[PDB]
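Here's the structure we're looking at; comments come further down.
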6 protein chains.
Amino acid sequence: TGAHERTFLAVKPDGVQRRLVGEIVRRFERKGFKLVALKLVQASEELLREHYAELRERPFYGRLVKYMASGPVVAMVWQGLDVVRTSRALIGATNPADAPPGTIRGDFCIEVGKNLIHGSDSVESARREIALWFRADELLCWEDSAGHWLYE
Amino acid sequence: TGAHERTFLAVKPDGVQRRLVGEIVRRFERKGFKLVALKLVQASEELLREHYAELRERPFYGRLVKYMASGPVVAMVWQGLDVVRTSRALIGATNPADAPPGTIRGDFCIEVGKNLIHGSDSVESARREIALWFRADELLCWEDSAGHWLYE
Amino acid sequence: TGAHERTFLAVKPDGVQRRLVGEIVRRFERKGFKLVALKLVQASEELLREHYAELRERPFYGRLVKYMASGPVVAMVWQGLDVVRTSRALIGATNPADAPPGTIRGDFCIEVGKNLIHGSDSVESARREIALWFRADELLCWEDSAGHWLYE
Amino acid sequence: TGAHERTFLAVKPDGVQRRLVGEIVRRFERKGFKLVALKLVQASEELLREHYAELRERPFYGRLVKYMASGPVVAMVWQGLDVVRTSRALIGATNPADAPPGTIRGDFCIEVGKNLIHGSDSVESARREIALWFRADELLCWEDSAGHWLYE
Amino acid sequence: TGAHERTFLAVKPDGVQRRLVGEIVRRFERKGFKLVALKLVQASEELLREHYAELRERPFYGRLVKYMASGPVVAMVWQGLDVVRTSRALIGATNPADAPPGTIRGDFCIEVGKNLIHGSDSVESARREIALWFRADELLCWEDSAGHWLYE
Amino acid sequence: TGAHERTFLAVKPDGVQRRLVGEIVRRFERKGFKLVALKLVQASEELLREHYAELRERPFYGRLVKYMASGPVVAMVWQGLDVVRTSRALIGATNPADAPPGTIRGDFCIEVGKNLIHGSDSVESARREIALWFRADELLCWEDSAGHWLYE
Ligand SMILES: Nc1ncnc2c1ncn2[C@@H]1O[C@H](COP(=O)(O)OP(=O)(O)O)[C@@H](O)[C@H]1O
Ligand SMILES: Nc1ncnc2c1ncn2[C@@H]1O[C@H](COP(=O)(O)OP(=O)(O)O)[C@@H](O)[C@H]1O
Ligand SMILES: Nc1ncnc2c1ncn2[C@@H]1O[C@H](COP(=O)(O)OP(=O)(O)O)[C@@H](O)[C@H]1O
Ligand SMILES: Nc1ncnc2c1ncn2[C@@H]1O[C@H](COP(=O)(O)OP(=O)(O)O)[C@@H](O)[C@H]1O
Ligand SMILES: Nc1ncnc2c1ncn2[C@@H]1O[C@H](COP(=O)(O)OP(=O)(O)O)[C@@H](O)[C@H]1O
Ligand SMILES: Nc1ncnc2c1ncn2[C@@H]1O[C@H](COP(=O)(O)OP(=O)(O)O)[C@@H](O)[C@H]1O
């Protein structure tokens, strides 16, 4: 899908509580990605169980779903060339301990259960999570004036 | 009322296009205010005309309304003591020329017809603007861990 | 006297707790002031009522002493031309509501009882506060390479 | 001349030595002004005597000219609506002591003889200083892609 | 050779348009390198074709050359120990996708055909590129006060 | 042990002199580590050769001791899960040439003898260095409100 690829990102409850929302948004803005959906939300455990359905057998599954519902998250959709892969690169490893300085988690986090943010792991997960969290009318198309200075 | 006062803020289309959303959000976060609503919307002229109803007869009203409808805006509700009056101070004068460095308009723009942000001018205006832009179930109540170090 | 004037500054418990120590220090560093003493302490109530002796008969005095004692404070001494008066300008007005953006309290604080920093109000108060918080041996003399570019 | 107004700015030798060139440039970029000339230069005392000709009777004139020639300056031309007036607002008062936090001098400087930067005091001085420091071919015209988000 | 090694750097037209000049300059300043030449130029295709002579037969050569000529570039010479190799590390991989967060390309862009900066690839290349872009009298020798705290 | 592991960090004389203390502190603060001791000192040569005891027979040992004694150092103790190993990752490789951008030395330093910071290399070295630089009464215990958002 080229430069029209989209990913689902969410600032987790710890990110909101630590006042790192603007700090997170800025990292993706300064990179050149296009913000196309944004929402402050109180995620229900039902949505979170489906969001993390792949992890249902894991010992930390219950804790994860409860933590993600214990406070507001900032749900987001970002657009650009390799946005899924590259957003993951900017996030850093799942475990902050393996994430180098320079990444969100390397700069801001200690522990895997309190990493600040979610990013889709693949284009298939992205497509699944976009539809899960957002309605079609919540996804905005806009002509970026500086697009020519990011692409070609 | 009190620490429970709320204000309506909006990053205008130039804020999104100039990649200043994270920059704007960060400044209210670090000030100590609570983010209680957030969404990226593409506003109709109809909404904006109601939003700026009092400016109906102004020579610049057409330009304002079109400009606000020209791109996505980030709609926000912030909560805290004296948040309406204080957010306006953070934003700076309507004309960025009269807005001192240190303010959002002082640091980040030039002209009155492109001043990167809207803020409610009073508690009564905030009350009308919140209801106009948000459904009541888009306004989130959450226990902020940071209020302990901001309030007596 | 002159370029060798000194002030006492302290990051209050809310400053440490909100992780704003580095931020505060950076602002005095980038200004070109010379750091001559620095220390993390749990100041005893006995020390704090002598520090705030002049506010004895104020209603808030009691809970101001108890608060400043309720956590670690970063005590420091800064040196430079007009440091006392210039520090207070940088810190901002006592009530953060009166403190403009660009100042520490204008950027970071909401309420008077949680204004993340103390600064000596006069040259004479500075001499007194410096002597009360530090021993003579804690105040360091060091050749300031940067001085040749900050002074005529 | 509207949005086509230009001003001459120079990072003084102290600004270069303190590594504040990028920091200075950033303040004018983030404001929305257009950089149209840029040059690292070793200013001769002959050029500096003419640059500051208005000050020839002043007791500090010799010292000023010698300081300005003791190291490289970053000579610049910036363009935009009220760029002369507004650049001065961003610089802050001549004497750093009268310049509030938020301005270059308020944030970064102590003493009048070591203020970090020069800005034209008027459009007439701007026109004089542009021609003094730059040849016509050193002034570049470029179409700013985000111009529509700064003007109208 | 030694601390006297020099490299040619250029902020490409996208760096100027995305207002990242001050951001780029700040990163070499804070690393400890000495700025010895600086100018904003509008490069001819002829200069750029010589600059990228080795890429003459590449399928993207036309696009590169036109893009580089499409807007003003900031030409620079930086000086310091291992400055060529180290600047390249600061810049990051040619393709911004392979450039880790923390690098200029890692933080600030997406695509290989719009990577905001050029850096010499070797001491021999730097020598050719400096002579190509600068006259010898545009290269400044100045006694840096900061070298004392960067070098043994 | 665990979340209560502690490391010793020191801003070396070049760190203080280059006004990078606030910068360094901020980076450990934003990471979520807890500051438990802090102090500006002129460390005696006798202390420094016992601190660097293990490097006795190294050629540089002599001038390393004398350098670290030639100016004020900011001694500190930080606390958190895996703080020792994570601090060293944040600081970067001993030779800044091997230290990637995003790390402290990768961002700020050029040469091995002027790498602006020391950090304990192991848990056992930390216990030893902490005890050597601080008295038991200088290491503070305080309730970390932020901990509930950094740990599971
Ligand atoms: N071992 C664990 N203990 C507690 N929480 C975990 C653990 N592993 C993962 N998590 C949480 O669950 C989220 C989803 O895990 P996973 O899908 O493996 O990683 P990612 O978010 O990188 O795709 C993580 O981002 C993290 O917040
Ligand atoms: N004279 C003008 N010319 C063009 N646009 C204007 C003018 N005055 C105001 N505006 C636009 O209309 C908005 C609303 O105006 P107003 O309510 O007076 O200011 P504020 O938003 O600061 O309360 C302003 O923020 C600005 O975007
Ligand atoms: N009305 C008040 N209520 C609560 N605390 C106050 C009040 N006024 C002052 N304080 C506290 O007492 C401290 C010292 O008071 P004062 O000397 O008046 O201000 P400053 O610290 O700006 O010099 C202030 O920093 C503030 O935290
Ligand atoms: N009293 C003084 N002593 C030393 N240097 C001064 C003094 N006054 C001004 N200067 C230097 O001379 C420059 C030019 O002075 P002036 O034209 O009055 O101010 P400005 O630069 O604000 O236009 C100042 O920016 C400053 O660097
Ligand atoms: N495959 C490509 N497609 C488009 N542009 C490219 C490609 N490879 C390189 N370029 C452009 O040409 C410039 C010079 O290429 P090269 O010398 O290989 O890299 P570097 O500039 O990192 O030394 C690159 O910085 C980039 O702007
Ligand atoms: N080859 C060298 N030349 C000069 N100084 C050195 C050299 N190697 C190490 N040092 C200095 O000695 C300090 C301690 O050395 P070491 O323990 O090897 O590194 P680190 O401090 O990263 O653990 C370093 O921080 C550095 O300043």
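Note that chain C carries Swiss-Prot numbering, so the residues on display, from first to last, are 18-169.
How was it done? The header gives X-ray crystallography, 2.3 Å.
For all residues, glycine too, the Cβ spot is worked out from N, Cα and C.
According to Swiss-Prot, the feature ADP binding site maps to C:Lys29, C:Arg105, C:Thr111, C:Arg122, C:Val129, C:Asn132. In sequence order, C:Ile108, C:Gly109, C:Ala110, C:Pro113, C:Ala116, C:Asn132, C:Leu133, C:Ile134 are the residues near C:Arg122 (ADP binding site), counting only same-chain partners six or more apart with C-beta under 8 A. Under DSSP, C:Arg122 (ADP binding site) is assigned to a helix (H, G or I) in the three-state scheme.
Experimental mutagenesis is annotated in Swiss-Prot for C:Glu40 to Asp, with the remark: Impairs hexamerization; when associated with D-46. Decreases mitochondrial tethering activity; when associated with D-46. Cβ neighbour count for C:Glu40 (mutagenesis position): 22 (other Cβ atoms within 10 Å of its Cβ, all protein chains included). Annotation note: C:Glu40 (mutagenesis position) sits in a helical segment as assigned by DSSP.
Cβ neighbours within 10 Å of C:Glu46 (mutagenesis position), excluding its own Cβ and spanning all shown chains: 21. Among the mutagenesis entries in Swiss-Prot is C:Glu46 to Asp, noted as: Impairs hexamerization; when associated with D-40. Decreases mitochondrial tethering activity; when associated with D-40.
For C:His135, the entry in Swiss-Prot reads active site, pros-phosphohistidine intermediate, with the evidence type similarity to another entry. Its Cβ placed at the centre, C:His135 (active site, pros-phosphohistidine intermediate) has 19 other Cβ atoms within 10 Å.
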Rounded distance in angstrom between the Cα atoms of C:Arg105 (ADP binding site) and C:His135 (active site, pros-phosphohistidine intermediate): 9
CB within-chain contacts under 8 A for C:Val129 (ADP binding site), separation at least 6: C:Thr111, C:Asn112, C:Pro113, C:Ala114
Cα-nearest neighbour of C:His135 (active site, pros-phosphohistidine intermediate) within the listed recorded positions, C:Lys29, C:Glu40, C:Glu46: C:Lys29
Cα distance (Å, whole number) from C:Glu46 (mutagenesis position) to C:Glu40 (mutagenesis position): 10
Contacting recorded positions, sequence order - C:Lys29, C:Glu46, C:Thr111 vs ligand 3, Cβ under 6 Å: C:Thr111
Densest Cβ neighbourhood among C:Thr111, C:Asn132 (binding-site residues), 10 Å radius: C:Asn132
Around the Cβ of C:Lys29 (ADP binding site), the count of other Cβ atoms that are within 10 Å: 21
Other CB atoms within 10 A, centred on C:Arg105 (ADP binding site): 18
Near-site residues: ADP, ref C:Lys29, C:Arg105, C:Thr111, C:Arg122, C:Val129, C:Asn132, CB cutoff 8 A to centroid: C:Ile108, C:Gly109, C:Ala110, C:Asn112, C:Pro113, C:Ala116, C:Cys126, C:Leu133, C:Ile134, C:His135
Residues C:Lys29, C:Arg105, C:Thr111, C:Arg122, C:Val129, C:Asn132 [recorded ADP binders]: greatest CA to CA distance in Å: 15
